[PDB]
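Peer 1: Attaching a single structure in structure tokens format; questions to follow.
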Amino acid sequence: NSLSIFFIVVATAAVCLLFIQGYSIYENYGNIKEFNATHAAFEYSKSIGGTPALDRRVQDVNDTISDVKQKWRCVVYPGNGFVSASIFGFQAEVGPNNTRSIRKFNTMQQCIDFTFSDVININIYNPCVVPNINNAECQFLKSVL
Amino acid sequence: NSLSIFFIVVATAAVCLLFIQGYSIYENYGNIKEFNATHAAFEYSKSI
Amino acid sequence: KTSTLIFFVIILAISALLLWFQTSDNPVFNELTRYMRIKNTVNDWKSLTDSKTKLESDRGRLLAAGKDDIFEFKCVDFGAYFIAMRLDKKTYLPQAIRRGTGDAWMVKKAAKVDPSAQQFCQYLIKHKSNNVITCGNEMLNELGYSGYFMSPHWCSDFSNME
Amino acid sequence: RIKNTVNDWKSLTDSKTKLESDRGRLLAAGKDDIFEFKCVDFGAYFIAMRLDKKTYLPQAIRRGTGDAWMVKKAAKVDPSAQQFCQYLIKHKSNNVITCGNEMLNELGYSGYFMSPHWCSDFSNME
Amino acid sequence: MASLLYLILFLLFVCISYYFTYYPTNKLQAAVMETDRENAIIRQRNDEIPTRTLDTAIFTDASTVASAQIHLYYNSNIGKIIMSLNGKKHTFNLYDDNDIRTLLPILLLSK
Amino acid sequence: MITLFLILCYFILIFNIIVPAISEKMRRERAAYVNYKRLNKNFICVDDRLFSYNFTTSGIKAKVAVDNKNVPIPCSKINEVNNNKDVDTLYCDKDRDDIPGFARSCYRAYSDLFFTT
Amino acid sequence: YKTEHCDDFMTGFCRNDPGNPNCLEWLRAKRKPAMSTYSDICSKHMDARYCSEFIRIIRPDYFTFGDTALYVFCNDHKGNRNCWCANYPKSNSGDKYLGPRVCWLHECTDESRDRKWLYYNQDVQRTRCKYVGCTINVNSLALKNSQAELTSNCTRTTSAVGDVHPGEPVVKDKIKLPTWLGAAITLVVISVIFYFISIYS
Amino acid sequence: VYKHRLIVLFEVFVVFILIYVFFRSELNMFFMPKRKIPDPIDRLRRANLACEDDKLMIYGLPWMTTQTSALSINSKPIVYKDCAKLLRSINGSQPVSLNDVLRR
Amino acid sequence: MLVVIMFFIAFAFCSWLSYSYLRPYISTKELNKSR
Amino acid sequence: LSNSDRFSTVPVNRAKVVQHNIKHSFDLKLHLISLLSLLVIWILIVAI
Amino acid sequence: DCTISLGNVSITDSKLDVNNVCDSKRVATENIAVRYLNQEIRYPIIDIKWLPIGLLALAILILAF
């Protein structure tokens, strides 16, 4: 009856392992709970893609834009301060009759704060388009990008 | 024999206990090595 | 015969109980699975990260000796991106402006000379500087990786001696 | 082995301090000045010690909550160090440290088995 | 017959249990396992380049050669070899022909 | 009693190995899909490619935006892909050997779903 | 390239590939077209090896081309950590370490640092720096399962150096159970189950 | 009894139904070969330092069809009168590839 | 026949348990409702 | 002075540090292991 | 003003300690720096993925009936 003995010993091993595990868990549940609570970030690392963690909830326009000239930058407009520019044109402001006029800033920091603020404040003033065209501003924009 | 089966069951229980204890030592071998790497100086010392 | 059927039914009952245990979102089941997953990673990475963090705290204490502006944010160019870094005033470790609950805010550069990325990084320094992330122990305790043994990374040694 | 050794530390300390208290009992005989603070030279520092009135172990002037005071010397002849030790004797003599079990309970070691230390060097040289 | 069918059923059982126990069954597990596998591959490839100091014959000019002790750091994820020689780091791109032609004599004349 | 043993083995197989695997898979992937849908973006830029996801009874499935030539759309057009409702897409399930680095991209698309799980 | 015949073609051929051995040999001729072409090349790619060779070639006779290239590169790349000697990141003080002041920041006057990152006027003062202190340099340290300590107490005085702070005892002594209790409970419950099964049978 | 065999068959059928419904794709991606990770050093494995008269050359580079001179630190082609002797002293008569160096 | 009856009772109970615990995650009606 | 914060202004009782390290550390239960091994051997030979 | 310039140091299964004492009346100190090892003891918990398999073990008792 060797097979019966083997079955008995393996089933006893299973039951005894269950009892050992139950006793150890009963006496160490709080311990492993504190261990998990203090090591919660060790369960799954945030680099499952092999790349650093990225919070998709936080928006960034630099992630997708692949052409530099599409981006908005603060550039010194000589004799008149700092202006925000891109290949689309300049950040503009409304005139008395809904016109587009170049929005000028006193300091670099103010221009940066206006340009990169998450508030929708984009007003394109292309100096090379048919409605409002002039050679000086178009050449400056071409030379500053 | 019933008593032989009881002794076999108790032997299996005791060997499972021994395996669990050896597994406990195995799981904590990194802790043992850290303790030794820090306290190997006091292995034979008569004072701190 | 009857004992065989009783054992059969008992095994089915224990299987149903284990089904309950596994698929009912139990606290004990969850803690045990979490514990296995957490324990392996701790054994893998905790000591490496602690030793490396102590060494880089030493290196940052040596580096900050004399310098006064080493503890303010500067936009550092890492080739493909910008990061608003500084040296932590307490642990003397590299610190960066964090993006939400993820890693540092890496401002991508579309070309090699990208002014817009520089300026957005400056905007982060002036505005979003309240959320910061430090290499090593803090990064391991918050993100699960320390950054020292991952490349390319702004904490890794290869990306910094390159 | 490390666990057993650190366990035995206490018994070894107790044995050594009993032996050295016996030696101090033997040594203190007809020399009353041994029971008064004296500034002794250790080559690199001056220590103001004596023999304890009760336990008959070496007892020196303490430095704060740490070990005995050690007036470091910058050469073989340091009059300022010796005069500062005299100042300690005449002023800051209220706080003292005794080798053996008291130092074990306060600082974690008995002074013996430690090289260099004033307890073992003072006992050996005398 | 009946024994063959029972054995086939038991082996199918053991195979399916083995797959569901030791192989990924959802996207989280698959992603974790592939991260671990790729990391192991990268670490092995990095360790192929000898990290320890090694003796090389380095040509400092067209017709001058010197025996020098160098250190090498290989990063196969980005494909770059940093050689520390005489206390200075030289970065060789493994996609650059000239960097390849400069680094290969150093690596091959090593011992 | 071999057949009773087989019944026991397969009952345990199903209800203690397979069904818990289904439960973990569904929990993790439904949570990932909910976190995705909370972004309120139809396509996201993963590994320089635009990926969207859908939930079916078999789990979550990723697909990549492609143009009329079955060439993946770069993220530079992400906005004009999100506004578009008739984007040609290729599912990551069927292996495509014509697209370079498709397997790595689909890998990373699946991998960044689990930033919270 | 001993004559000015190939200058016009090589001007563009070497912008296409500046690391070419033939382009570098064309630059070794040290004529104005070659040095100006490489000043233009290195004002954009100063972080490339051929710019190291270019700076080696020109200096000290024609350092001006490398200086103009470095100025352009380090005003474009403000965030590059290698431009923080020539262009200090502080807003109002970029010329902080220009000239003999290069010695005041000992990471600029370093032998592990490429000298294409210093102006020539900074580079010539790198050999006159007067340094007082206690420096420890280790070329390499391959340590395996071995703790190392490298301390340099530079004061002439023997400081009152005490003991290293041990930390804080975070672990709390939770009330435990006798170590034999698990084995005793397991054996007792197994024996009781067996006895009950035997009696019922 | 045939009823118990039918029960086992029903259990196998349910296993296959569950596997087909929920784990079809995971099993489809099971016989396929693993993803290939590019090796930047794989194309340099056959490179060996041959010598042509006094000029040190690099062989074994497939994409560079013409024989390519070995460059020095300052990017200058290597010319050495004792090229053959230096090569023989470094490794021996038998040629050595980069694979052999990496496998030391 | 007792084995068959008991096996079906346990299979039905376990399927009911699994369905009750897994309906919130496999029933995609809520996801289809949300647009 | 680079690691000035690494040292202690107050004296450190390093014996108590080592004693806590020994107290809160893995306990190789050689007493339990030996008793279990002897019980296993007796059951295997004498009892069975 | 004194400088130590070590070369390629390589130590294994050992301890190193470099002190820049250039005969400055600094006593040779071999003080062992103890710390609070805040060790977490791993517990002998088998991966509960074993729970189905273990049940199968008990199940094979039905073969002995």
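All chain C residue numbers match Swiss-Prot; in order, they span 28-189.
Structure determined by electron microscopy, 3.0 Å.
Every residue gets a Cβ built from N, Cα and C, even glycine.
In case it helps, Swiss-Prot gives these features for our protein:
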MUTAGEN   C:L170 to E  Complete loss of interaction with OPG155
MUTAGEN   C:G171 to E  Complete loss of interaction with OPG155
MUTAGEN   C:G174 to E  Complete loss of interaction with OPG155
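Tell me about the setting of these features in this model.
Peer 2: DSSP assigns C:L170 (mutagenesis position) to a helix in the three-state reduction. Listed in sequence order, C:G129, C:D130, C:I160 are the same-chain residues at least 6 apart in sequence whose CB falls under 8 Å from the CB of C:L170 (mutagenesis position).
Within its own chain, C:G171 (mutagenesis position) has C:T68 as residues 6 or more apart in sequence whose C-beta sits under 8 angstroms from its own.
Shown in sequence order, C:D130, C:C162, C:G163, C:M166, C:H180, C:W181, C:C182, C:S183 are the residues of the chain, 6+ apart in sequence, with a C-beta less than 8 angstroms from the C-beta of C:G174 (mutagenesis position).
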